[PDB]
Amino acid sequence: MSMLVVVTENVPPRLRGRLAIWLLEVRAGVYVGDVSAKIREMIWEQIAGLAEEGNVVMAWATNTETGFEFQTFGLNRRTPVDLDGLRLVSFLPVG
Amino acid sequence: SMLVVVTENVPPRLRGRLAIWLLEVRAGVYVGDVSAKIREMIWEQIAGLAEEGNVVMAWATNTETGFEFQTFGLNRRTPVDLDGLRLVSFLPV
Amino acid sequence: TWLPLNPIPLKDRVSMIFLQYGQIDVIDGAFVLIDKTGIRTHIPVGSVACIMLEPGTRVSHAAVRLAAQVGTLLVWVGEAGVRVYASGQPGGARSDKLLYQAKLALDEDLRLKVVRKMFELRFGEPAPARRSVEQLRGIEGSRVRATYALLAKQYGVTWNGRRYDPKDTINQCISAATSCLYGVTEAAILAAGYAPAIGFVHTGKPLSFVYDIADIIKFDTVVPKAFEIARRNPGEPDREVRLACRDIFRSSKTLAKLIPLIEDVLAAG
Amino acid sequence: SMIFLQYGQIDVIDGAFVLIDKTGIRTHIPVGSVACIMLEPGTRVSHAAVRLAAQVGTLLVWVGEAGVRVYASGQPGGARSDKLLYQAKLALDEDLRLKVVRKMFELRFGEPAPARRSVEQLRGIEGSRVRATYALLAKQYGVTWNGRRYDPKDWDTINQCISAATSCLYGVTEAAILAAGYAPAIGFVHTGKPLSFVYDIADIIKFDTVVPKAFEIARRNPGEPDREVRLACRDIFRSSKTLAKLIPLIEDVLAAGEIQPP
Amino acid sequence: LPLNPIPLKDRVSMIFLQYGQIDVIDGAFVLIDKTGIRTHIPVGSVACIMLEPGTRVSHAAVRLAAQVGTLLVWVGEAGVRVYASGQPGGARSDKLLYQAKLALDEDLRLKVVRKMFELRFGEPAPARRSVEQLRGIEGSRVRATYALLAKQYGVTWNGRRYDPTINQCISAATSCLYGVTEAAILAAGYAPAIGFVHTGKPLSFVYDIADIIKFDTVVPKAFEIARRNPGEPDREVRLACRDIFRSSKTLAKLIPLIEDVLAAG
Amino acid sequence: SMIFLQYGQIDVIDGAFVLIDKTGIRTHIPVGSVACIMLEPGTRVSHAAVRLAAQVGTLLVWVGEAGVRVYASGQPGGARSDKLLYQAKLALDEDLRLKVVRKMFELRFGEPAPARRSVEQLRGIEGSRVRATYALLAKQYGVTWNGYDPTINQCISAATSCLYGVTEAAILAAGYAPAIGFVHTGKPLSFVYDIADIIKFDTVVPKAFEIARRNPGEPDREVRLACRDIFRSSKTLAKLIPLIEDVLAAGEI
DNA sequence: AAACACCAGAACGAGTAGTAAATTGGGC
DNA sequence: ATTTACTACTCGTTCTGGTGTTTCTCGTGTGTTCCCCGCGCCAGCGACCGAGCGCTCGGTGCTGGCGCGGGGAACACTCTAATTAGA
């Protein structure tokens, strides 16, 4: 079991509640939990199946040098860029 | 140990200091993996640079829930102690 | 946008949650506890094995449906958290395991084998030979009293006798502690698809088997720890006891060791 | 007997179960002559009421409209040791199992089962009769039938209505087995699944009322067949009081073992 | 508010920045591209920042980088090191005086050299041998490792060429090891110019430490990349390097090892 | 020698250094006659510039305004091995260390140190002399002196910090180690504290006592600007390198 | 009576040109 | 030339208060075999003290990580009636 953090924006309330079923809603769209790999994958299934037009980002603790791994669904002004395997995030301007 | 810090209405100073060490995935959402003392340093930066905003910090532990969180400031979502099990409760208007 | 909501394993779940003096509603698919003041407390019903409801709660239909689908046992408790009522998934029982448990319960010889297995797994020593269920229950009562006197002397608690009817604090703590152990224990059995009423040493009661399983380990960790709280005599014992039990349920990883143990007991068949 | 409560809040004001409506209609309920309480959607139960029902031993179960579906019931896994051990003792013995199977055949088709027939043989006969009944209803309602082809992934209209109706009947059947005090997982024709006995009883009263109605709805071919099938099943289970009659049927089927069920 | 650095063992290896200007926004290391996209970079959690050609650092950026103990390295083609800037006064006096004491005495310097030979080849150096003889034997064993690895991974080998694909990979790989290596020394508070086997060069000591472990994991892995001969080798090398620097926990084992060598005499 | 660059961009146009100003004033700089380029706040360096400055072995040192503070420096930890081993050889031996301490005493007070005195005794004498200078300046400028918890002591701390700045700039420009001190030991800036303590009360401290006498609203800014003006006009940084070379030269090479 | 889908209005915070002011967060 | 403190102002999201509208996310012939997460057992880290003339210098057991093992989809099978549909 590892740590899981889910951040949502413009998601229908179905997904927000579904995430409230297993995670604690610390902030508006910021949910925290600690689940196994299977439960993580399930949460991700619900995220990709229930989210529409919204953007969600999921980040879990692993044993990489960074110490965590993340993946995203949807489009946002902050997009991840691969710098020689190291995943960072760039902020794009308007247009 | 994984560390996540979420901030609202903080001066850009604390946002940049958090950008010194953590990756800002969303507006005010910072992700990282640090040790205990480094987490203490980040919390010191938080309590030092936050003055009107509200900040919530949650890190991985070996407790039953898996993680632990603490809050600085006043927000509509306030943590409540339920027989030691700290949850969150959304205040009304 | 309708995906099957499946429950999560019992060992990978939080112990227990207590709610009081507020209505339980389903908001956008989520277990919400609203207070008289209107403050909404979102509860992670999926990642908790058992939710214990204190007097003052008003549960809704969709709330019990939701708690049922995620495999979360709802336990209405009363004074000192003693279980008054319970609700859960009615079809969440395994035919093979029910028929196995009942097959071991019907025959008197297999029933005696299961009782002996419970005695040996409890005290670490085999039961006396050629002894009936009532005699093993009497010896069990004597050993129980000796454990109450031994814990009373170890932790220094003024002891005068075991009192179930609340009509001191120590007993209350025990009743709380053991109560919690009963609660989670029942959930395990439900998660294991057995029946809680089909007992071997205890009979007739709707949770007899539960009382058996808990009685294997109650004095191993739960009862002495309860004594600890009594040693301090706090102002809000219950809550603290609750917390302590939670921590014990973490430190011993009880939720993970119950199902094998139960199986081990039935392995005496 | 049994009572249904809907669209109101359950409480205890002067020592009796009260059900409050949106219009202010109190429905007191004596603790007696109620073996089980049926909670329909829209019901908020207080703690005092659950405590009072718990003291008297009244079984509570959360169900849908007219018990179309069952969600949660008090005392999970069974509250009676005698009835559980009774049904189990009947299912473990092959002879008693054959007796209960024969009784199910006779109550199903209205004629005794052929002599010197094993369980599997009666399953085959039952199957051929089931196919013949599907074809017969197809001729009576004039529906083009090609077979029960169900895909638990995509989710044909006739198999859709049939599926929904069988689900409702599984609902009322499980509700009846719970109200009687037996285990829905311990079956005789069906085994292994967690609702085998539910599938047995449902198979007994399947083609009597619900499936012909399903063929009527498929004949009308509505836009939302699921809703019309569930609501029609609600009407049949209500005006026909099928759930009330199911308990004597179940206790009789299990009574076919002759071990004196208590 | 103060801002103290963190242990290097708990940092990320290296980041490569190309075609952008490096600024500081609200107190944060930022990399702005030509298109306007802003890339935040955690300067404190990085042990070494590689600055590829096309980068224009700002003053505040080197201030921040130097305050968090993050070495900046201006690199050139294939990752070769060109220049570097780091914390100027972040060195320990006792450690510097210890290393310099070991370096001034010729006998102690010979002891440290023999310690490097023993820790490098796993066998004690021959007795009564000067620094030059151990240097020739070291070069011979180096070529032997080049031929042996070239045979193990099936790479066409013609010689070690330093003036401008396999060699390139080597130059990149070792280059990376140099970078973090230097940073490690800075995190320990020693001087990179005070070398024992190599002398005169401003990073001599660095090279020495690198020459202890370069053929253990860095060179062979580089050969593997050559075995594939990819279109973009550098990136694949860089990435791969980071992985090694994770799998071996190099940053955790560099400080003791260095100290271990200084334990000689 | 050295040069200060401020408020502009550093590029390489056709083989030489160039500094572009905000108004458009090209400041070409030839690759020679500069051993250490000092960058003040307001400077952006291109990659080719660091490549050219690295090829010819030009030290790059990012420092504050007029070198008031030292922030970073190229070739970390020292660029010359000979000078580092020289300062270290002078500081390791107690006799050479005593000689360098006596040279610092002589250049500090203007008189040779008393004979047969250890480093500790010279440190006590130097401390008492520091007290006499504190009381003397406090009487000259009329400042209430009593002897800090982590406005007069504020100005003193600020001035001493700036001087630690220019001194560290000189030690890095010369090529030596700031942590290898003679009077102070163990600290990472011990040598900075020595060389700075040689010329501390020479000029900088009386200005801090003057600002403390005026008692301004923002003392830190006025003290820092005053120190930048003293380091600029008096060319203290240019005069520091020969002083350090003499102090370390007293060890007979 | 409980709960969700859908839509318009209020409250609130992030992002962004503009202005102005600084070249700064000690000391040993 | 760079960066930040402070200020309107735009833009977007969340939240809430109104309507309706529904009581809904289900189909089950019963039982044997290869594949992989999960616990499980054994190795590594997280203030009094000298030199001068009170002052001044200040120095010296869990834990994650490789391994046996025990729990799921093809298919492998009665049995009957007009060789395949049904249980």
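The residues of chain D that appear here are 16-170, 174-280 by Swiss-Prot count, in order.
For this deposited structure, the header notes the method as X-ray crystallography, 3.9 Å.
For all residues, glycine too, the Cβ spot is worked out from N, Cα and C.
Taken from Swiss-Prot, the feature Mg(2+) binding site covers D:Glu141, D:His208, D:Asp221. Quoted from Swiss-Prot, the note on the mutagenesis of D:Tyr22 to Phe is: Nearly wild-type spacer acquisition in vivo. According to Swiss-Prot, the experimentally introduced change D:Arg59 to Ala is described as follows: Loss of spacer acquisition in vivo, decreased protospacer binding. Under the heading of mutagenesis, Swiss-Prot lists D:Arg59 to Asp and annotates it as follows: Dramatically decreased spacer acquisition in vitro, 250-fold decreased affinity for protospacer DNA. D:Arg66 to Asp appears in Swiss-Prot as a published mutagenesis result, with the remark: Dramatically decreased spacer acquisition in vitro, 250-fold decreased affinity for protospacer DNA. Experimental mutagenesis is annotated in Swiss-Prot for D:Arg84 to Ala, with the remark: Decreased spacer acquisition in vivo. Experimental mutagenesis at this site is recorded by Swiss-Prot as D:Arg84 to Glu, annotated: Dramatically decreased spacer acquisition in vivo. Swiss-Prot documents D:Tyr217 to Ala as a published mutagenesis change and attaches the note No effect on in vitro protospacer integration. Alone significantly decreased protospacer acquisition in vivo. Significantly decreased protospacer binding; in association with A-165. Under the heading of mutagenesis, Swiss-Prot lists D:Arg245 to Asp and annotates it as follows: Decreased spacer acquisition. Mutagenesis annotation in Swiss-Prot: D:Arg252 to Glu, described as Loss of spacer acquisition, no Cas1-Cas2 complex formation, loss of CRISPR DNA-binding by complex. Protein is stable and dimerizes; the structure shown retains the original residue. Where Swiss-Prot documents D:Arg252 to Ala as a mutagenesis experiment, the accompanying text is: No effect on spacer acquisition. Here Swiss-Prot describes D:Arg256 to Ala as a published mutagenesis experiment; the accompanying note says: No effect on spacer acquisition. D:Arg256 to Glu appears in Swiss-Prot as a mutagenesis experiment; the accompanying note says: Loss of spacer acquisition.
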D:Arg59 (mutagenesis position): secondary structure state under DSSP, collapsed to three categories:
strand
Lowest local Cβ density among D:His208, D:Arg245, D:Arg256, which the record lists as recorded positions, within 10 Å:
D:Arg245
I'm trying to understand the geometry here, so how far is the Cα atom of D:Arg59 (mutagenesis position) from the Cα atom of D:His208 (Mg(2+) binding site), in Å to the nearest whole number?
36
Over a break of 3 residues, report the distance between the Cα atoms of D:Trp170 and D:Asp174 in whole Å.
9
Taking CB atoms only, which of the recorded positions D:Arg59, D:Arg66, D:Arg84, D:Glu141, D:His208, D:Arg256 fall under 8 A from chain C?
D:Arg59, D:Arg66
Taking Cα-Cα distance, which of the recorded positions D:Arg84, D:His208, D:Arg245, D:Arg256 are within 10 Å of D:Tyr217 (mutagenesis position)?
D:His208
Quick one: of the binding-site residues D:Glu141, D:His208, D:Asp221, which has its CA closest to the CA of D:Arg245 (mutagenesis position)?
D:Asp221
Centre the Cβ atoms of D:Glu141, D:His208, D:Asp221, go out 8 Å, and tell me which other residues of that chain have a Cβ in range of the Mg(2+) site.
D:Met119, D:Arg138, D:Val207, D:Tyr217, D:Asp218, D:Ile222
Could you tell me the C-alpha distance between D:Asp221 (Mg(2+) binding site) and D:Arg84 (mutagenesis position) in angstrom, no decimals?
17
Nearest to D:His208 (Mg(2+) binding site) by Cα, among D:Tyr22, D:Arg84, D:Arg256 (mutagenesis positions)?
D:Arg84
As a test of the contact definition, list every same-chain residue at least 6 positions from D:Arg66 (mutagenesis position) whose Cβ is closer than 8 Å to its Cβ.
none
Of the recorded positions listed here (D:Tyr22, D:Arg84, D:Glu141), which is spatially closest to D:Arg256 (mutagenesis position) when Cα positions are compared?
D:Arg84
Please list, in sequence order, the residues in the chain of D:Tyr22 (mutagenesis position) that are at least six apart in sequence and whose C-beta is under 8 Å away from its C-beta.
D:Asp36, D:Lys37, D:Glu55, D:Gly57, D:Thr58
